[PDB]
Amino acid sequence: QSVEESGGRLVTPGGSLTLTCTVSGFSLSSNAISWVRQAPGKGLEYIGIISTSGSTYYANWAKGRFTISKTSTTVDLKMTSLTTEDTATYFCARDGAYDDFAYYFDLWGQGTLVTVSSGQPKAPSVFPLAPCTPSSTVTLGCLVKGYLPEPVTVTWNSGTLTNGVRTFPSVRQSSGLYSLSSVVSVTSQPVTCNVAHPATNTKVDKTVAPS
Amino acid sequence: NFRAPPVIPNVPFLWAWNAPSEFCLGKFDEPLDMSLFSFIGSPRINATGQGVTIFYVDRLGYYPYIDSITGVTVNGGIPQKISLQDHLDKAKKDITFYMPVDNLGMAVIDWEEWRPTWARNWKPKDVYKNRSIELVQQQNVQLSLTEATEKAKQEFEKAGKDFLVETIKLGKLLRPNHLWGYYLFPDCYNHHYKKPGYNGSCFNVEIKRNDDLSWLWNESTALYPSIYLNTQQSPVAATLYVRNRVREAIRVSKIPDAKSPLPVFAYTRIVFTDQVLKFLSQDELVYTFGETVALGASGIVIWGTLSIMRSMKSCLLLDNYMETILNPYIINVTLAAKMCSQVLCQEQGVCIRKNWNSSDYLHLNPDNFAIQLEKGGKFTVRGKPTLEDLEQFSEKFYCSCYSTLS
Amino acid sequence: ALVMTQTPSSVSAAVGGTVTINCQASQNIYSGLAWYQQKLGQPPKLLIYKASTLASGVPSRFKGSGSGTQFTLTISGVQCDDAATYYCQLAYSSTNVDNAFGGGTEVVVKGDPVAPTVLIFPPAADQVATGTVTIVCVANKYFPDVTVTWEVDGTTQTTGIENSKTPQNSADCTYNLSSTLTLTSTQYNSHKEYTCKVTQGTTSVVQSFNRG
Ligand SMILES: *[C@@H]1O[C@H](CO)[C@@H](O[C@@H]2O[C@H](CO)[C@@H](O)[C@H](O)[C@H]2NC(C)=O)[C@H](O)[C@H]1NC(C)=O
Ligand SMILES: *[C@@H]1O[C@H](CO)[C@@H](O)[C@H](O)[C@H]1NC(C)=O
Ligand SMILES: *[C@@H]1O[C@H](CO)[C@@H](O)[C@H](O)[C@H]1NC(C)=O
């Protein structure tokens, strides 16, 4: 079975949004489903839970704004009155039926990112990083800078150069802009960086050769 | 206050069905909807349904009885004139017949014509005293009526108790994998439910009688009191009546053993004893069965006739009753009880109410659960309890130990 | 109001056996309390699916214990393979008033120290003409965490430092750090030599480069 989230995107304050969670390999009338969120650099927060009988339970900070729903396959969440306090990553958990009178979640998804700001999207700017006696093995890198929504994917030589890769966490700035860097090492043939931004749907290719 | 251990594991509250409905094939040619039922019995004379057999008056030896309706004395009519040697022999013959293979079940002996305690024989049961006097006169003429009546009581109590103790003990030590018991013992006597200021609270003297009937409880294994109903009562009256009957049935179980009390299989009916065609609605089922689940009984055994199980229309109506009212309630109360055990006690036993003079019950909150029927007739339960339900249960109710899980 | 509190919020225990992360409450909770584990950037994972019962696939011989209103999860075998952040959640369907997840616990593992090696990356072409310049310093396979400083031709800046730190390694608990400094084009053209400094203590690692 599987659990896969979707619907996370960029939104503007004061609006409303809907997320979906899709399943395969089981049925929603035998296993329950829960929604949890994680603010960047903070803890998990419990949004709600859906039973096998259709009953929906929420936490008291969320009653009046959030609403869950079910279908034959997908479990959806809907929210209103979005402020800057709602930026997070949203997961979807499935109950594995270890107990007959309590919920215990075993299968999790990957997560959707919800960004709440008043701006407009941007695209990244990809630069090469090559050091200026040289040895047989060298380290090269790719710098990604200036993009509004996360996440930005970086790969080396269609992923074939999957050895010695080192990818770094993103950083938020004072202008509402992110940054990221990546590095690999190769026996000295020039390396290629593929950088993809789904939100602006741009694929950028870079060829890096030592100076 | 402890409680008995369950006969069938994974079942703390057990259900038995003793009626001759084994013939009619329900609805849509399906023969049996008895999945919930651990024991199924058949009282037909030639039938061999092991689960809950029952020997009536007409079987199990040479039981004497003067028929109340216009009829003749049979086998003497008094336990004084019985041989007490042929009785046990024909009882051995019957025991050989009705259970050739030893298997788990409960056998009940249905004998009520006379009661083995003197002074409980008010009309129309005064006959067993009339004769009990005159026989003495036919043996001695010196004694007057007062002396003859006095010595009458000493040729009916001893006679009847030596009758029944032995009719059991040819059962208890012979095929002990079964559960032996007499029908409708004890009794409390609640017949004053029409006079003003009625409370079903058993009168003092009846409690004294069953307390001093203590010799029999030391013999049988299971008890089988009756929690029947009639349509001459009111809600409060019915609740108090059932409450006190079952509470006495549970108090009489302290005596034979004070650590692992007996199993009480409440003998009940789903039909009014005044109108024998009108079933019990769900609210009546509450203060009939829920007042039993919530006081500590080991289970419930239902009983029937052929009055509602002979015609095909009767089969259809009972099928509807099973598929609409009875089975959902059975799952309702059983799952409530098992949840009580597993959560609030860790399965040390079954939970029993705090103050009995109250209308608290063991039911599933409708805002969380869903008891439904999928295609095929197999019930499914959906949903899990909340914390508030457990809190209210843990305030109203409380637990107690098993006989093996103390 | 069901309030569940976690203490500690971050634990630092070396190789051996580390503490039992806790969980408190205010309304009686019998046995419906589950523990989860989440490494950085990954979804969590169910470890104890009651107050005491472990799930299939827990080779780190965990064992939780408790009941009533105070509960614990004991970490019996800790190495550089079980570094994450742990959580406790009430398992019964939430009452009208609730607060399920806790404040979270963090595990810091003090493994064998390593020596770092600074790489300094000059800003290639098509970066100074755009308007803003950057300098990147990468510290590879270091432990414990370091401090980053800059020498801009004898001027130590204070504003424009960005730091990014990796999740703890699954081989030797090693860290990797990345640091960036951003400046204007005129300021970059105003000097010639730059020096990135990484400090742990008496040992310090310095890289430098000058234009041309
Ligand atoms: C389990 O049984 C109880 C008792 O019959 C049900 O509770 C009653 O439900 C009716 C139907 O709405 C209410 O009118 C009563 O007020 C309830 N309480 C009583 C009679 O004390 C309960 O709904 C049943 N559970 C399910 C899931 O149906
Ligand atoms: C004998 O029985 C009749 C009714 O069956 C009753 O009226 C009569 O009082 C009884 N005899 C005695 C001595 O009580
Ligand atoms: C219960 O019934 C009898 C009436 O004789 C007595 O024990 C008592 O007065 C009654 N209790 C009441 C009415 O509360």
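Chain B is numbered as in Swiss-Prot; the shown residues are, in order, 37-442.
Going by what the header records, the deposited coordinates were determined by electron microscopy, 3.1 Å.
Each residue, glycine too, has its Cβ placed from N, Cα and C.
Counting only residues at least six positions away in the same chain, the Cβ atoms of B:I90, B:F91, B:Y92, B:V93, B:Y219 sit under 8 Å from the Cβ of B:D146 (mutagenesis position). DSSP assigns B:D146 (mutagenesis position) to coil in the three-state reduction, outside any helix or strand. Experimental mutagenesis is annotated in Swiss-Prot for B:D146 to N, with the remark: Reduces activity by 80%.
Around B:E148 (mutagenesis position), the same-chain residues at least 6 positions away in sequence with a Cβ under 8 Å from its Cβ are B:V93, B:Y219, B:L220. B:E148 to Q appears in Swiss-Prot as a mutagenesis experiment; the accompanying note says: Loss of activity.
Residues or ranges marked as active site, proton donor by Swiss-Prot: B:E148.
A coil conformation is recorded for B:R211 (mutagenesis position) in the three-state DSSP classification, outside any helix or strand. The annotation that Swiss-Prot gives for the mutagenesis experiment B:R211 to G reads: Reduces activity by over 90%.
Looking at Swiss-Prot, the entry for mutagenesis of B:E284 to Q says: Loss of activity. Non-local neighbourhood of B:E284 (mutagenesis position): B:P222, B:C224, B:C238, B:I243, B:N246, B:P261, each in the same chain, at least six residues away, with C-beta under 8 Å from its C-beta.
Among the mutagenesis entries in Swiss-Prot is B:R287 to T, noted as: Loss of activity. The Cβ neighbour count for B:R287 (mutagenesis position), using a 10 Å radius over every protein chain in view, is 14.
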### Task
For B:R287 (mutagenesis position) and B:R211 (mutagenesis position), determine the Cα separation and express it in whole Å.
28
#### Entry: Close in space, distant in sequence - B:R211 (mutagenesis position), Cβ under 8 Å, 6 or more apart
B:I131, B:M135, B:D138
